[PDB]
Amino acid sequence: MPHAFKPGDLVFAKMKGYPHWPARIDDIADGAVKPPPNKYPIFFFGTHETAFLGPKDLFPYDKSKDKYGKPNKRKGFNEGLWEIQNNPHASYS
C-alpha cells in the first residue's frame, strides 16, 4: 500500500494551465522557507522552479509516466523528462 509523500518521491505535478510536469518532492534545508501546512515543496525538473502543492496535484511517477512522460512544446519540459529519468536526485542548484 501507498505511504504518505516523502522528500525524494518522484511525481508528475499539476498546476493550472500547465501540462502534468516531471517533479520531485524536495527536502527543506535547515534555515529555508517552509511550505504552508498540508503543502509539499515541489521541485520541477527542467525549469528548476519550486512551488508548494498538496497531494491532489501530485501523481506518482511510476504509475503515471506512460500517460504523462511524452515530449511537450513547453519551455524546459523535455529537459525535465531527461532529469527525472536520468538523475532525479541530483543537485540542480
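Going by what the header records, the deposited coordinates were determined by X-ray crystallography, 1.7 Å.
Using N, Cα and C of the backbone, Cβ positions are placed for all residues, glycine too.
Counting only same-chain residues at least 6 apart in sequence, those with a Cβ under 8 Å from the Cβ of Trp21 (mutagenesis position) are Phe12, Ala13, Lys14, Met15, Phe44, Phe45, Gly46, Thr47, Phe77, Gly80. In the three-state DSSP scheme, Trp21 (mutagenesis position) is classed as strand. One mutagenesis experiment catalogued in Swiss-Prot, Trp21 to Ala, is accompanied by this note: Loss of interaction with histone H3K36me2.
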